[PDB]
Amino acid sequence: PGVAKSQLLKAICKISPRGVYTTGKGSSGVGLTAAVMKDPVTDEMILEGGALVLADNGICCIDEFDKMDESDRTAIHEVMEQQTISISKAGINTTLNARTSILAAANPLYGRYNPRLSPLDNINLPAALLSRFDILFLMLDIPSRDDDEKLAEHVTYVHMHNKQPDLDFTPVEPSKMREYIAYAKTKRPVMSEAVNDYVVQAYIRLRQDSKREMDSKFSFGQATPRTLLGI
Amino acid sequence: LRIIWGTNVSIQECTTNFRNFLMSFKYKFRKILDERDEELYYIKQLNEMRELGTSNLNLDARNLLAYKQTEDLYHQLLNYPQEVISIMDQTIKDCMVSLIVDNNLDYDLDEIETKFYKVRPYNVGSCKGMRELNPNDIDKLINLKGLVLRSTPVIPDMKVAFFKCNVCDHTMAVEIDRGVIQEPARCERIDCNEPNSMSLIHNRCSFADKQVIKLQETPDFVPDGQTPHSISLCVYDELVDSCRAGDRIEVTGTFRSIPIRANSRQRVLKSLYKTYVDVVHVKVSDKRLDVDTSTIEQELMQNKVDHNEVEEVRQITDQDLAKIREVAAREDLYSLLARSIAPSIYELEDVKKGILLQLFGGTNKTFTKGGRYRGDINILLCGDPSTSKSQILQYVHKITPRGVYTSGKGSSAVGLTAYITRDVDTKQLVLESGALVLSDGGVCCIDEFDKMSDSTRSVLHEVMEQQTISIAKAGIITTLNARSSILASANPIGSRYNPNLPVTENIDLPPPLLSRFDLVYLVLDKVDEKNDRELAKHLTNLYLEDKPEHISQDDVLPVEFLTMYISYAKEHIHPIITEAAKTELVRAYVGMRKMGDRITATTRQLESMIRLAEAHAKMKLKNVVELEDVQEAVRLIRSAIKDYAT
Ligand SMILES: Nc1ncnc2c1ncn2[C@@H]1O[C@H](COP(=O)(O)OP(=O)(O)O)[C@@H](O)[C@H]1O
């Protein structure tokens, strides 16, 4: 638990504009899809948006992904296909739009990290949902002698003061950084022909060695072409 | 020079200059279209208006752009609809008079000159959608898209009034023209005095037709983060009953704004006006998506002949019909058409081929009493994820004329029919159509077929079997049909399919219900290496040179030949499956029954084989079936059967 993952979620859901941070439970099924309510003075019957309709073209941070109700899981799986949430409830037949990006943070099975236990044994999620994520991480927690002094001098160096870095670096202020990244999104680069050969041969490598194991061991099968589109 | 007070128009320049437009038009719209029949349009279309007796000429707007002069009249038209439309009406009538003085003995000249002719323009731009519209732009012309939810009943409108007295008795009458109707207090008989009572007999006067249709649109290039929206529009006389519940319509009309009362009791007209549309021309057919059937339409084929209207069916031209009879002579049509469906997804040509055969569905035979046999076929496809199941469903959702796309765990037993609700603008109890009545004729789609309830999925035992729906609750006790071609998909427990495990076990369905579906695919993955090179070369073929080129080598792909090919293959063919194939068909069915002692085979396989077989015979323009081609109609199940060994 102590790899400080919530700090990054509050962080990047504070740098990006239009970024919504929702915990596990938390929002209901109707809280993060839209609902219908009567409108005062201007009329009438507007679809009041939920969490996901609020934060589109942004980043939707999510805590505690395992504790979600299963209807919310199918909502997220409908966000994994683009643009689409479809509703057939008592007064709605619509197909609203959502162009969001999802960052999740799921915990393993209790307690932590048994190398006796297999992968996906300590994971409470199906490998289809592992295939919908093109990039998957894991943050271990192993006691090690050398890093502890750097970590202790790091943390106690900030409770001692209020700024961490030194020798030789200054942190970029976030407003100028948002000006940089906001400038960066107007480029649309174009690929070429040598990168065609290199991407193809690398995909032959990953496809080739990924399917010669075929086991429930520490290997993760079977390197779907979503990794190719993701890379 | 004369002018009108609200505007800058003049009657002379518009009249003479538009008269100068209707006598010369030589494909300048092609001079913008870059050229890739030399006689002008409106003499031909004015003759088609002339001999057939139909009214209602209609023209485009880009045609008014392309000609020079009258580049000016377009910008006059887009701003000022009512006055300019009245002017074009007057000069059309005088153009008919200026034609009839050529032969002098034409059509009993008085009444056909007397009959009202009118203009319906369309295609007047589409820059910004419904949301952006400022109150600066009140009265203009607007294009919209999107479907249609419900349809109010007919309400009349007074055009003529009618008065009497009790003394003694004389019967004057009065018109409307502006907003109000004045009535006299005195007199008739004597006129003058006495000031007798003036009654109104409201069973004698003229009336009109006013129908209100509620709409929901899909305004592309969204102003993020926009949510969907609802407009209400108010069609008039001729266009009554020109819109069902479900179609995809592109509308022109005039944006209006009229205040409403408060609480029906005082005269306090509330501020903060209400907006609506006031339609002019309805555009149902289209040239990019599919075209509607004919066995469904036949009630409104039986109607709509007494009163002249719009076409509702794509007009098949004559020149390219020769190209239809040319492409029908191709031998490789059975892999060419199935190859040309989804040119961005590349496997599963049996599945592409079955999706082609869902568009040619069966033969509609009606008996004397009972029977009522449709051409429904129904396809499941499952297997491992990351297999582009969704791309197929979005593409079919684009092509289908009346498709509705639900999902799993977003349904209820209420959620597919009878949304009996409270409409706000009239404050009564109005009944809506749910999710399958909108699906009536066409293709539905359902994702995650595993994760329904028991209550939901108990709807489909009626729709798949009886081809009815039986609503019985407090609103309406009356069965109503929803013919539909259900397509669905499901993801297994694995999620990878593992061998040496029963096929029925790996998807959580009761195998009678899995046995009820016609064509069941099981798409799995191969660990070999040779295909993946061509796979990645297709992907990086798509990403490169930032232009849609996707498949041009070494292949010919029709762009929009296939939609009119399918519709022409849907009206003018009735295939019959007579004697000579019953030996092979019954022979193969009893051969299928041989396996006994996983999945089994019932009579739905036999019904499946005849309807899929004659669906193959609907292709390639043959009014009878042959003993040959039934074999691959068996092989479409046998490919899955070879995919059931593992
Ligand atoms: N490398 C690190 N640097 C600074 N603080 C850390 C580090 N690793 C762990 N922590 C501490 O561990 C805690 C982790 O808790 P948090 O990130 O809020 O949720 P979770 O326990 O789910 O990760 C943080 O409060 C943080 O103070």
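The residues of chain A that appear here are 462-692 by Swiss-Prot count, in order.
If you check the header, you will see the structure was determined by electron microscopy, 3.9 Å.
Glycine is treated like the rest: Cβ placed from N, Cα and C.
Swiss-Prot lists A:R593, A:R687 with the feature ATP 2 binding site. Listed in Swiss-Prot is the mutagenesis experiment A:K466 to A, annotated as follows: Loss of MCM2-7 complex helicase activity.
Features as recorded by Swiss-Prot, highlighted on the structure.
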{"residue": "A:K466", "record": "mutagenesis position", "Cβ within 10 Å": "13"}
{"residue": "A:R593", "record": "ATP 2 binding site", "Cβ within 10 Å": "18"}
{"residue": "A:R687", "record": "ATP 2 binding site", "Cβ within 10 Å": "14"}
| request: State the Cα to Cα distance, in Å, between A:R687 (ATP 2 binding site) and A:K466 (mutagenesis position), rounded to an integer. | output: 26
| query | Using Cα coordinates, what distance in whole Å links A:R593 (ATP 2 binding site) and A:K466 (mutagenesis position)? | reply | 21
| task | Identify which of the following recorded positions, namely A:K466, A:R593, A:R687, place a Cβ less than 6 Å away from any atom of ligand 1, and list them by sequence position. | result | A:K466
| For A:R593 (ATP 2 binding site), what is the secondary structure by DSSP, using just helix, strand and coil? | helix
